[PDB]
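Structure first, then comments.
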Amino acid sequence: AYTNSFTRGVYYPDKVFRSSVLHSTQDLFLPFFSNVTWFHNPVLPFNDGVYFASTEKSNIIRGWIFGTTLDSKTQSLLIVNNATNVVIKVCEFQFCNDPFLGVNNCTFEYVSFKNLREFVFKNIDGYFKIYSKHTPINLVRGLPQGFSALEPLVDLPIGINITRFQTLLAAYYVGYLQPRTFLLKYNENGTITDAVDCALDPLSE
Amino acid sequence: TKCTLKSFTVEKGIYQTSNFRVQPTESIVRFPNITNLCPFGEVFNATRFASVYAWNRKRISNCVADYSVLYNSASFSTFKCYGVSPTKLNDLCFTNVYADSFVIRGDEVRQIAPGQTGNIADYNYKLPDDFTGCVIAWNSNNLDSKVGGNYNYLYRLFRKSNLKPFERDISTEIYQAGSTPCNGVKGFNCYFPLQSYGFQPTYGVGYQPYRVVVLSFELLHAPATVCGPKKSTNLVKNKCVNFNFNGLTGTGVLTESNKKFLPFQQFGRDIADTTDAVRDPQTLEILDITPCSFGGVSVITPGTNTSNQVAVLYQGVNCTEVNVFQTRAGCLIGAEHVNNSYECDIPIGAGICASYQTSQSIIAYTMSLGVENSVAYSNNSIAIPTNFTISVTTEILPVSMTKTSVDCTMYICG
Amino acid sequence: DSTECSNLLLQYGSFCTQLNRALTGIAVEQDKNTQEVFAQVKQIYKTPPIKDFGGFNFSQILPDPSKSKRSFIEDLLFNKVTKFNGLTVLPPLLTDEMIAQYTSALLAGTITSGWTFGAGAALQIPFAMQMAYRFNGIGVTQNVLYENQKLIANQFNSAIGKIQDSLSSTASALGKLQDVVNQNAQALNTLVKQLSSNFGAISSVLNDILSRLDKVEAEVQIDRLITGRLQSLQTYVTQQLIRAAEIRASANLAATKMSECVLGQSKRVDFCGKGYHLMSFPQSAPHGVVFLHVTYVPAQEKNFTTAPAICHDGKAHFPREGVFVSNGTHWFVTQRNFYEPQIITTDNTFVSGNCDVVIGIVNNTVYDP
Amino acid sequence: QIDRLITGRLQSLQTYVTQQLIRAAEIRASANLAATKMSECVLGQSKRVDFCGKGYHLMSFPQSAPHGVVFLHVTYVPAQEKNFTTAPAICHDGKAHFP
Amino acid sequence: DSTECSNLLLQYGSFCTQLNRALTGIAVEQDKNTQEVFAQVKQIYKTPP
Ligand SMILES: *[C@@H]1O[C@H](CO)[C@@H](O)[C@H](O)[C@H]1NC(C)=O
Ligand SMILES: *[C@@H]1O[C@H](CO)[C@@H](O)[C@H](O)[C@H]1NC(C)=O
Ligand SMILES: *[C@@H]1O[C@H](CO)[C@@H](O)[C@H](O)[C@H]1NC(C)=O
Ligand SMILES: *[C@@H]1O[C@H](CO)[C@@H](O)[C@H](O)[C@H]1NC(C)=O
Ligand SMILES: *[C@@H]1O[C@H](CO)[C@@H](O)[C@H](O)[C@H]1NC(C)=O
Ligand SMILES: *[C@@H]1O[C@H](CO)[C@@H](O)[C@H](O)[C@H]1NC(C)=O
Ligand SMILES: *[C@@H]1O[C@H](CO)[C@@H](O)[C@H](O)[C@H]1NC(C)=O
Ligand SMILES: *[C@@H]1O[C@H](CO)[C@@H](O)[C@H](O)[C@H]1NC(C)=O
């Protein structure tokens, strides 16, 4: 099953301040009005990059795992939630379908319906990066029509090969990034505050 | 001006001759506060190093490096470098670094060199002929030796074959020195591979223990995790300066700003993509990099046949930056601000013109548009001419260029 | 500021002087254009204290001394019309206040003295007499002004009011001036953005090449950027030369409309605005000029029966100036641009030969004064 | 080496020919203006203010000059004015007379 | 349309875009000229029988 993404999944493409101005970029982005997959669960492919979002009340989702294998032979990427903060590791665990109860050959380690949180997970070959946003919403399962940009959380200098991912365990959503041009409007205070998916339609073009 | 026009006579006018450009008054650098310094000293101060056949390896990553903190100290019995000179290592970046550490007798330390042959080089730690890195060594007879001998510091005298470059191997087998079938037990012609120096405090220096660390480096397809020092200076505002922020080099006036960068934003840009502000990595400051002051320099002159005097216009410059006169066109220098208005002799800009006049000097003034004349209009008054002049007014128009032709094959090649 | 690039740039010889000369030529020509358009007046004529212009009301187009002392209509024009990487902008020689002194002088001459200030010393004349000469210049007899003077004053004043409303209402009207500003903004911004282009070199940031490469490689990569930036600058300078010739063709047209439509009255049909021309007033505007062309347009016609000539004693009478017309019953002659019937007489008309030769002649009487 | 000298000399010649085309278009505008002043100011009498020199135009004489033409515009300029009282019309018998 | 050249031509920057703007200026002006020459008339007058 599917749902309309409206104008969600925009993110700050570079660490640059700009003010009262329109800037153009081509990068991996979620298209406007795209079909995200509706959920309220299994292993999924990564393609070239992932958008993930959920309407969890109190950071309910326990984490994620990413890699080629997600089972031994090489370190898979592991990410875990502790309240407002995040634990990260890369390890060669080989668990069954309950990895949250399985809880290692590891080579990197780090620590950081009223609400909706949004995340972008991105390999860049110049290592791996994560972007996110947190917002209150109306008490509705479908993604509301609205605008904000996901901000960079971390750069992981890890070099892990990724082709699939899984969630560690309300409504939630998945979509995929595509190489697309976007026009980005910045307000006075450096903030991306409107955008156009350049390829969307002849008026947008 | 004579050299600008390629002539010994300059006719009356104004001529651009050069560009004024404020020089950088000093050089500035900023990078974050010195943090994540690589733990080389924590390896060097470890309580003991291994038996040299199974030398300790520590992987080093995600850190800034200054190897001169190590090699400047004459406290070691030796500090030597191979493939690269010690100073250069402070410039470099690497994906991984390794500290490789062990104990050897004072006579055998010579085997730690590029492409060596002998017990340690072939069977314990093979440095290749193209080894890039450094060797740190010191006497440890006060640390490692014991009465009756210490055996925690063995060396592999025997192995099947020579080790590969930087190879670590824990394999052991009994060496058959003769006809005896050894079959994995000690005996006559059946020597144990891990020989003991048996270190004692009374030993002569060639038998005494030496602790050694060797530094080994790699830069890979996976990008660097180690780099040289985060260089920095004081941060002088409100002067034109050469600068560098986190590797963004330039020259400009570093000015205070109210520009609210988001927490992750490092650099700021204007409409034409040109950089206009930066974060100081050593504070919370966002500084606007106003461009360093510059402009065309033009020389005002009467014709050289009449006088040699000259005056200068610093186009768009403020006279803080350069007889002086600030104008909307720039600084006049060498011309009098006479202010009383006249016909425009030599044009300048924004209503200023200049002339050479009487006791003689160059003067600059707001130009006159001609004499004022209030027409005596009223609802019943007319003026009628009672007489005329015929007049003859010359007008001149060009009609033809000089007819010119070029053979492109003869001009280009010939 | 790279010395390394500066030394390599010498190998291209005169190009980097030649392009700076070509822009200097364009820059000097802008003051030549502005002088040939506005500096046609010999002396700074001034408006009289009492605005006693026979009922006409120039207060919207004359200077407001309380304000740069522009007119009201000049202010609308200055309101509707709407980084330093080695580029420099330069000031115009005449400031916007000096242009407003010339458009004040040209206007105050045109109001108080007709064309005369454009042909010699200015001669004062009452405004309702100046308009009688300008009407007489279009084949409408002087008395058609005087018999309608308040009506003509109200039409002129009302029409000035409609221009003030029109220019106040929309920013889309000044397209010819706004496009000059927009084209130069696009040219300068494109010339700047081309600094960031790689031109097939390793980077467009010169400091990369100056720190990452040895001289023998850095020379090749810099020479790619020089080849790119130099071809960029030559293309911009060539477009500014072509655009300067396009604006010169408009400046010579404006200088010609200043000399003919302001300093005179032009018989060039549809040159100084549509309709028969009476006069025009210049108003200054940023990077340009605005003419308020005042024109007479005939507007409420009647049909008539007409004849090329009329017989009398077998001789044919032609109209001296004007046309023969009839209300079906009686024959009259009129001036041809405004219906005003005159009784046909031997001073209104001239004889030439006999009634045989003229095709389509008619009879009636010609009266003897 | 020859390919660099070709590219340099060729781009330099392209610049000259491009600037000569633009300069020749300015001279054509001047030659058409001269042919217009020849047609009106010499072969006629231009009733166009300040076209055939300042003042009211009478006639003009062309004179040759190297690469151009010189016009000697003969013009009438009024020169010694007197002030007068004036009126647009005058009565004689309740009828109004105009000049 | 051979992609290996297009991936190089992007590195030459604004050139191949501004040439379409320059030719569009020429192309629009051909209509403006033809408008100003012929469309001076206020109505489509037509000749009597
Ligand atoms: C020139 O600079 C000084 C010092 O900043 C300032 O006082 C003055 O107002 C400036 N004048 C102009 C015209 O920029
Ligand atoms: C203007 O210049 C004159 C000399 O030409 C001088 O007497 C006068 O004081 C000056 N006035 C000002 C306001 O500078
Ligand atoms: C008219 O002016 C000329 C000089 O232009 C003078 O010689 C002549 O005497 C004047 N005639 C009258 C009647 O004023
Ligand atoms: C002229 O126009 C002004 C407004 O511009 C108006 O106030 C004034 O009453 C009008 N009439 C006269 C005779 O000034
Ligand atoms: C003039 O006469 C023609 C033919 O009778 C008629 O079509 C036209 O409407 C008339 N126009 C006026 C203004 O009376
Ligand atoms: C005018 O037109 C009609 C039809 O052509 C004709 O009968 C009449 O004789 C013509 N009159 C003249 C003066 O040509
Ligand atoms: C005018 O009147 C004469 C007789 O006096 C007559 O012969 C002639 O045909 C008339 N002409 C016209 C055009 O009606
Ligand atoms: C005309 O009369 C006025 C007022 O008396 C005077 O200002 C003006 O100078 C006179 N002009 C001539 C040519 O006498």
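Chain D uses Swiss-Prot numbers throughout; the residues present, in order, are 992-1090.
The way this entry was determined, per its header, is electron microscopy, 3.7 Å.
Each residue, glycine too, has its Cβ placed from N, Cα and C.
In the three-state DSSP classification, D:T1027 (variant position) falls within a helix. The Cβ of D:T1027 (variant position) has no same-chain neighbour under 8 Å that is 6 or more residues away in sequence. D:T1027 to I appears in Swiss-Prot as a known natural variant, with the remark: In strain: Gamma/P.1.
The note that Swiss-Prot attaches to the natural variant D:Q1071 to H is: In strain: Kappa/B.1.617.1. Over all protein chains present, the Cβ of D:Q1071 (variant position) has 11 other Cβ atoms lying within 10 Å.
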By the DSSP assignment reduced to helix, strand and coil, which category contains D:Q1071 (variant position)? coil
